[PDB]
Amino acid sequence: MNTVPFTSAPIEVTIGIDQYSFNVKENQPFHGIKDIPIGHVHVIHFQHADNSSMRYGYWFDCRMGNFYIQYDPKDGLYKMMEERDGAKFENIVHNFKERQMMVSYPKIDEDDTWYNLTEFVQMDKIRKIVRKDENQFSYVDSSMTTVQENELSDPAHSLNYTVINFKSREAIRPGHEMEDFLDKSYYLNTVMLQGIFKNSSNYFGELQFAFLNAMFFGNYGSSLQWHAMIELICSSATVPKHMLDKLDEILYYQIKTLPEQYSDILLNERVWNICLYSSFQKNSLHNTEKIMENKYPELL
Amino acid sequence: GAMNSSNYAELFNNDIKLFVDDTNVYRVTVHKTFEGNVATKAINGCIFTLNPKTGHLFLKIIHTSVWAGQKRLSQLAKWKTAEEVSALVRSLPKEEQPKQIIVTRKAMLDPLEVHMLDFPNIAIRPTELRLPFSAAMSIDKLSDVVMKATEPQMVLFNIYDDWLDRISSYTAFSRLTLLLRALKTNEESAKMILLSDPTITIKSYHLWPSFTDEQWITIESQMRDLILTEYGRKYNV
């Protein structure tokens, strides 16, 4: 069970750790988060009490190094950093734990929510979407644009999601225009799965990462990516049975976790209606269709 | 974006453009079967592809054989239209390729955009104009070449005959739309007006009669009267 210590908390802030969140007061004796489950990626996220503008945060995996948070009064944000000195880090964490200045990652033993939202998400894939190779953790915020958004402007601070465009030469084979536009199986199976992602696990990893950035930061481009990757599967007549069954589980847990109050800005009415009621896969997503009909009948 | 009354002069500028109307591509007769069920029989159709500046009409005849063994023909008809327009653009020298294609029905946008991905600089646009191009099959010489076709065929016409020798393309397009609107509203009455005087004939190389400027004014007035007479018969007003 790993620890992310905080040097201090000089500004009042709401702190997220995965699906959980805590209020910290200006200069509250808060020194971090302990008992973080090994084996999963995690996200630690921030919304300042005095400017709710820019939710921002850090994807990390405690297996990859010793990480801490320290407020930078110049740049005005909580920054993740790596401690290279293991003994110094162990000594810091031991002191803060002994003085009980840390919140405990509040996992219920029955509760598989975080595993279910991150099953296919790997830090190595996050670091290719979010490029900052000198750090082992990844910064994301509310305003970061995607490579696709940037084509339609600073390349270094972009989300390099896989570009999906249904009306693109990549998506449509010469002489199969109608076939490829109305049945996207070629695009899903040959171009994306075989060609770019190599396997369904990497595709689902990116879809799950896109959802979490949309939910935790209200990142609009991330929301567009999540819907495009759902729509590409639902618009394909030929999908492996194991991928459809897994997609139904992935979406069920995403719809289950979404705050009820953000359904209006995080769910695209056209995509969901098409996917559940018109698409090739309209009868393949039983769990997702049931939770959507019971939780968000207005959207449909 | 979309073409309307606000940007109407754009039709007659020096940027090459084509209108595409797909309303006569998939045509059927509905009839009773021996068992008293209903069935369709396809008849030959056409793509109506028109340069509104020059009058050049690219009439692609759609022979009933293209439907054989196909499903969802109303959907296929949009894609076959987009395929044939794409093939037509590719067949034209670069300096004759359109800069814009305006579809008369919004359902043609995605099929044509997908077929024209290779031409990212050709704008595919809808229109808010209600254009009467469905009435093309009321022009006897176009109806004849479509119904006689035994195989796919492209036939080239000038839908303005020699009018551009005497009038602008704005005026020629206005005359064409008024003639087609009349033919669409009351075909029998419109054709009566056009052919009631045997002394005015259709040249072998023309679609419409050889009216003098003064006779076109009389014809145009008779067509507006037909449209208003019919409108007061529809709506009881």
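Note that the numbers count up from 1, one per residue, in the order the chain is shown.
Method of determination (from the header): X-ray crystallography, 1.5 Å.
Backbone N, Cα and C define each Cβ position, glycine as well.
Among the mutagenesis experiments that Swiss-Prot reports, B:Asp21 to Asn (Swiss-Prot position 1853) is described with the note: Reduced growth at 30 degrees Celsius. Strongly reduced growth at 16 degrees Celsius. DSSP assigns B:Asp21 (mutagenesis position) to a strand segment in the three-state reduction. The Cβ of B:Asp21 (mutagenesis position) has 22 neighbouring Cβ atoms from other residues within 10 Å, across all protein chains displayed.
While the structure shown retains the original residue, Swiss-Prot records the mutagenesis experiment B:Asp22 to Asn (Swiss-Prot position 1854) with this note: Reduced growth at 30 degrees Celsius. Strongly reduced growth at 16 degrees Celsius. Cβ neighbour count for B:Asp22 (mutagenesis position): 28 (other Cβ atoms within 10 Å of its Cβ, all protein chains included).
In sequence order, B:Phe48, B:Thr104, B:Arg105, B:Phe133, B:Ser134 make up the list of same-chain residues 6 or more apart from B:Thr23 (mutagenesis position) whose Cβ falls under 8 Å from its Cβ. According to Swiss-Prot, the mutagenesis experiment B:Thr23 to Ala (Swiss-Prot position 1855) carries the annotation: Reduced growth at 30 degrees Celsius. Strongly reduced growth at 16 degrees Celsius.
Counted within 10 Å of its Cβ, the other Cβ atoms near B:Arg105 (mutagenesis position) come to 16, all protein chains included. For the mutagenesis experiment B:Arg105 to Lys (Swiss-Prot position 1937), the note given by Swiss-Prot reads: Severely impaired growth. Reduced growth at 30 degrees Celsius. Strongly reduced growth at 16 degrees Celsius.
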Three-state secondary structure of B:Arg105 (mutagenesis position) from DSSP?
coil
